[PDB]
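*Asks:* Sharing a structure with you now.
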Amino acid sequence: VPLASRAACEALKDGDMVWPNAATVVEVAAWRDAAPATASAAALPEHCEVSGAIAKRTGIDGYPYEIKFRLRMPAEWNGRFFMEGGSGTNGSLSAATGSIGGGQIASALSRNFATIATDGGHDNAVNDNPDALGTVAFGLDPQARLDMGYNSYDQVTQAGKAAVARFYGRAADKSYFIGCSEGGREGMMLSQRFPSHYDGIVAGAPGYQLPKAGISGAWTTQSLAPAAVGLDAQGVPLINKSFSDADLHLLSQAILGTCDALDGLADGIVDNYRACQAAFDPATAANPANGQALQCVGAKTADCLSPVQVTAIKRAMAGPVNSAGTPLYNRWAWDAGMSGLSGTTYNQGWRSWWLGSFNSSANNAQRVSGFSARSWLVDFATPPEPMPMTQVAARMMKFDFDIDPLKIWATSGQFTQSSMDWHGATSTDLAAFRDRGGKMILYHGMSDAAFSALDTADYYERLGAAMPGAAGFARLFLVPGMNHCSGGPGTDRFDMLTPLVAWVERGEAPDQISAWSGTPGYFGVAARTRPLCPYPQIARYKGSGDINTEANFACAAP
Ligand SMILES: O=C(O)c1ccc(C(=O)NCCO)cc1
Ligand SMILES: [Ca+2]
């Protein structure tokens, strides 16, 4: 009977707890001792851990499906509920201590939140079909698609909040959600489709048009193929051979040559991203090291990009169009984090998406033959298109930009919703969310090759147009030099949760968000802190003091 006790915890297992979904099966209800801090994680307080599943069933593919959850409820509780977002194609159940992203030591459980996580409705250990491209195989089941898109996060939010009410005898005062990439998509989905589920939302590098990522992948694959060298085991050009690491570093150094000082300070960071896009063209830019053109006049040298390379990358970066010339996704910003050198190690965080590792005999780019290309085929194309894994790269090379893009909007047979219907989160109708007090912090690294930061910026402009005064409840924080969710030559680490709570609960909007670099070696310094600035502002050096110190910077126009 006593609230927030071992006894209250074990009583959750099964029968006096009423779950919102009748098909909820608790498998674990265990009391956990406080855990000390480690070098990489903050101390976790004493808490109840509950795990189990919702809606166990058999899919039309004959496979088992269920929505797994793990919930942790501290004995000493700050009254707040927290859910972390997913990543990739989901399918795994995390420790559910409430990750807050941004490379942070603290978890939400370490801050005395009750924390929940889900696997999204499928299980990479079970829903792994060798004939349906592996752990993307859940896409063969219509309901599993719906669970991946929106239904799992809905079910698990409701289950968590009911358990919180039972365990503590009181409903959560506020609820918070934090996710990056696929978890960023989840957060935008929540603000649009379930506006009262969460009071504060952080959505980092959000895949809010994830079904179009494969379209961009086909495009970047085909755009880069002319500059490839060699073929793989099934005759596909080695896209990874199109640019060596030194070649990409050359390109980022040219970008810096053109763009670094456009914010007023030569420091290896392009804060003025808009001015950079208007000024930089690989075909007209100079290599700063030797005042010559970046594009070769003669044969290929180490200080030089070949004409086909420059053409390939310009076309990749422009984004896909169909035969009518219609943009299918968006363009991508030139930025210094496409490469970067720290010590003797070249940044791999940009090139792994479209190119893959140079020192390989096979293709391995996420968008050529990796999980992104596989996920489009099975998860987002309706009629799913399962095939052997060795055919995926060829399928991207043969992708038809008039025919195939239609498949993310199509229904067929028992696939009664399109992948844009269930996975997309493109709505700018956030009024219900704003008007109950909701706040949303978006962020995106500029050298993200999974999702275009410019496309997030375009969503935010549309939001601002649809909802005048939107900066009162939603702000976007672009991070120069940052790659996908983390890494790269930028200030990629930050505590988003503290400003989010301040906004929701005190009405204190973030006019800036402190950040620091996880690899300050990209700049040859020991540390670098900078403000992140709300769109469309950028960080501006005040003219004196340490260039690596955030206090000497302010947020302003470019
Ligand atoms: O299908 C894709 O293209 C794609 C899907 C999910 C992610 C993601 O969530 N990344 C997590 C890394 O933090 C990235 C790309
Ligand atoms: Ca600069």
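In order, the residues displayed for chain A correspond to 43-56, 59-602 in Swiss-Prot numbering, which applies throughout.
According to its header, the structure was obtained by X-ray crystallography, 2.1 Å.
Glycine is treated like the rest: Cβ placed from N, Cα and C.
Per Swiss-Prot, the feature 4-[(2-hydroxyethoxy)carbonyl]benzoate binding site maps to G132, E226, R411, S416, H528; the stated evidence is a curator's inference. Taken from Swiss-Prot, the feature active site, acyl-ester intermediate applies to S225, supported by a curator's inference. Experimental mutagenesis is annotated in Swiss-Prot for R411 to A or Q, with the remark: Almost complete loss of catalytic activity towards MHET. Quoted from Swiss-Prot, the note on mutagenesis experiment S416 to A is: Gains a low activity towards BHET (bis-(2-hydroxyethyl) terephthalate); when associated with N-424. Under mutagenesis, Swiss-Prot gives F424 to N with this note: Gains a low activity towards BHET (bis-(2-hydroxyethyl) terephthalate); when associated with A-416. Where Swiss-Prot documents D492 to A as a mutagenesis experiment, the accompanying text is: Loss of catalytic activity towards MHET. Per Swiss-Prot, the feature active site, charge relay system maps to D492, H528; the stated evidence is a curator's inference. In Swiss-Prot, the entry for mutagenesis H528 to A states: Loss of catalytic activity towards MHET. The structure shown retains the original residue.
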*Asks:* Measure from the CA atom of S225 (active site, acyl-ester intermediate) to the CA atom of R411 (mutagenesis position) and give the result in Å, rounded to a whole number.
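*Replies:* With distance taken Cα to Cα, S225 (active site, acyl-ester intermediate) is 15 Å from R411 (mutagenesis position).
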*Asks:* When the Cβ positions of the recorded positions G132, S225, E226, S416, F424 are compared with the atoms of ligand 1, which fall under 6 Å?
*Replies:* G132, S225, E226, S416
*Asks:* Out of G132, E226, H528, give those recorded positions positioned within 10 angstroms of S416 (mutagenesis position), comparing C-alpha atoms, in sequence order.
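*Replies:* The recorded positions close to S416 (mutagenesis position) (Cα within 10 Å), listed in sequence order, are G132.
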*Asks:* Distance check, please: Cα of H528 (mutagenesis position) against Cα of the residue listed as 'active site, acyl-ester intermediate', rounded to an integer number of angstrom.
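*Replies:* For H528 (mutagenesis position) versus the residue listed as 'active site, acyl-ester intermediate', the Cα atoms are 8 Å apart.
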*Asks:* Across the 2-residue unmodelled segment, how far is the Cα of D56 from the Cα of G59, in Å?
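*Replies:* With 2 residues missing, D56 and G59 have Cα atoms 6 Å apart.
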*Asks:* Using C-alpha atoms only, work out the spacing between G132 (4-[(2-hydroxyethoxy)carbonyl]benzoate binding site) and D492 (mutagenesis position) and round it to an integer in Å.
*Replies:* 15
*Asks:* DSSP on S225 (active site, acyl-ester intermediate), three-state: which is it?
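*Replies:* Once the DSSP labels are grouped into three classes, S225 (active site, acyl-ester intermediate) ends up as coil.
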*Asks:* I need the nearest neighbour of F424 (mutagenesis position) among the recorded positions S225, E226, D492, using C-alpha distances.
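*Replies:* Given the candidates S225, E226, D492, the nearest one is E226.
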*Asks:* State, in Å as a whole number, the widest CA to CA span among the 4-[(2-hydroxyethoxy)carbonyl]benzoate-binding residues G132, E226, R411, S416, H528 given in the record.
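*Replies:* This binding site's residues have a maximal Cα-Cα distance of 16 Å.
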*Asks:* Can you tell which of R411, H528 has the least company, meaning the fewest other C-beta atoms within 10 angstroms of its C-beta, among these mutagenesis positions?
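*Replies:* So among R411, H528, the mutagenesis positions given, the one with the fewest Cβ atoms within 10 Å is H528.
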*Asks:* Report, in whole Å, the straight Cα-to-Cα distance of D492 (mutagenesis position) from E226 (4-[(2-hydroxyethoxy)carbonyl]benzoate binding site).
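*Replies:* On Cα coordinates alone, these residues lie 13 Å apart.
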*Asks:* Cα distance, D492 (mutagenesis position) to the residue listed as 'active site, acyl-ester intermediate', nearest Å?
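*Replies:* Per the Cα atoms, the residue listed as 'active site, acyl-ester intermediate' and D492 (mutagenesis position) stand 10 Å apart.
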*Asks:* What residue among the recorded positions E226, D492 has the most other CB atoms lying within 10 A of its CB?
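*Replies:* Answer returned by the neighbour count: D492.
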*Asks:* I'd like the number of other C-beta atoms within 10 A of the C-beta of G132 (4-[(2-hydroxyethoxy)carbonyl]benzoate binding site), please.
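*Replies:* I get 17 for this one.
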*Asks:* Measure the Cβ-based neighbour count of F424 (mutagenesis position), defined as the other Cβ atoms within 10 Å of its Cβ.
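*Replies:* A 10 Å sphere around the Cβ of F424 (mutagenesis position) contains 26 other Cβ atoms.
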